[PDB]
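Below is one structure; the comments refer to it alone.
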Amino acid sequence: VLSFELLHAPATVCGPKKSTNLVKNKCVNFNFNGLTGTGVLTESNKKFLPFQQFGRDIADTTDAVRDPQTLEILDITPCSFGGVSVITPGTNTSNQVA
Amino acid sequence: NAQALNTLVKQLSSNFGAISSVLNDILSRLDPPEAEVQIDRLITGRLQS
Amino acid sequence: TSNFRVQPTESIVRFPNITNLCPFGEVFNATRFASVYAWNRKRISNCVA
Amino acid sequence: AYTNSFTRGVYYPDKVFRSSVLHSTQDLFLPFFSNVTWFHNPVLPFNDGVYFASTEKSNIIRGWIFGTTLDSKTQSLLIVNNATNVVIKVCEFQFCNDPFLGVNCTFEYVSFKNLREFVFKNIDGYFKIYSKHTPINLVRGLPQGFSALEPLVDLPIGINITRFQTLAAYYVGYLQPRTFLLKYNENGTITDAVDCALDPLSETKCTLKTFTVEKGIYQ
Amino acid sequence: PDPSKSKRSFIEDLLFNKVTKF
């Protein structure tokens, strides 16, 4: 008979864990240890100390993460994005646009 | 202009009395009825910013 | 007129690797078995399974 | 008896890498230039958090005990050192003033030439330990110098603590809820700091989020 | 202008040197 007791102590006996393959150099949705986001994951030389899990830029925005399944310190670029603007001559003269 | 832009960015992390300023917390932790009230606090904050 | 934004091509999750060797099924293929009158108890914790 | 703490008792406040940058935080920290108690022994209060340090040579100190009782009725926290490593348990022992000879548990774990420094902290979101080890000059007083203490463990134990006991010269001080400024080098490392409340110049550094202040007047 | 150089003057270069998320 297998018994299970749950108290106020933190649970240290779990089972298998949530994860996927890790894709570099493409725009991707991601989660690292509960840090969710989306962007282009990339390699880095950023020297995280052994206890450090995440990295931040001057304006507090995340710029790097530890892969919990390897030694990899990734750098996270945001999604490539920008305003789209339409160049047009006046419609009275032509319908062409760029 | 550096102070203006950095202050505008740092205000993303302010709670404005909402449960968290990380929007994915609200979207994962609360059900839509309650989540709309917490998001509307963040919208009111970020918009006033 | 609009904002362009390169979409997530796919979704990723990473968490630590659980796997470790802990004697969990030792009571299954054992040899020292008592009776129902004096049943024993084995505490298996502080590890993974 | 007392001694000057200089600039010791800084520790990494979160598991975050930062580089070439100044960051600010409010937490329990040891104040700069505070009077630590000098020793070369009794049970002591914990207050809101303990700083502990010793002029090590051969890992002389055997461990520590923490709790409300330190004397049964609850699982008081026990910590012990073997060689370079640590043994941890929570125990309802009721020993006399010789617990090192005395030798209901709910948790267990195993991991003057030098100065060892430790911070023992309760977060109510469970309990944590931070640490550092360095060479020093053979002086008994804490040398003027800077490095941060680094985390070792979280204990998911929930034990109530108000006092502690110990199992070289050594020193004790207490953490206080204070703002600090922290400087990070290229390699992720806390490498200078300011205690914001220390003096009006220190408060100016923390007002500006800088270490250098130009001539003028600042609110 | 200095033609050998962004073909700025000498004094324009001092001015472009002294003057000093997503």
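Residue numbering in chain A adheres to Swiss-Prot, whereby the residues present occupy positions 512-609 in order.
Determination method: electron microscopy, 3.2 Å.
Note: Cβ is positioned from N, Cα and C throughout, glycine not excepted.
One mutagenesis experiment catalogued in Swiss-Prot, A:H519 to P, is accompanied by this note: Increased resistance to human covalescent sera neutralization. Around the Cβ of A:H519 (mutagenesis position), the number of neighbouring Cβ atoms within 10 Å comes to 8.
Around A:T547 (variant position), the C-beta neighbours below 8 angstroms that are at least 6 residues distant in the chain are A:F541. Among the natural variants in Swiss-Prot, A:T547 to K has the note: In strain: Omicron/BA.1. The residue drawn here is the original one.
Here the residue is the original one, while Swiss-Prot reports the natural variant A:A570 to D with the comment In strain: Alpha/B.1.1.7. A:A570 (variant position) falls within neither a helix nor a strand when secondary structure is assigned with DSSP, and so counts as coil.
Less than 8 angstroms from a Cβ of chain D: among the recorded positions A:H519, A:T547, A:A570, that describes A:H519. Proximity to chain E (CB-CB distance below 8 Å) holds for A:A570 among the recorded positions A:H519, A:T547, A:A570.
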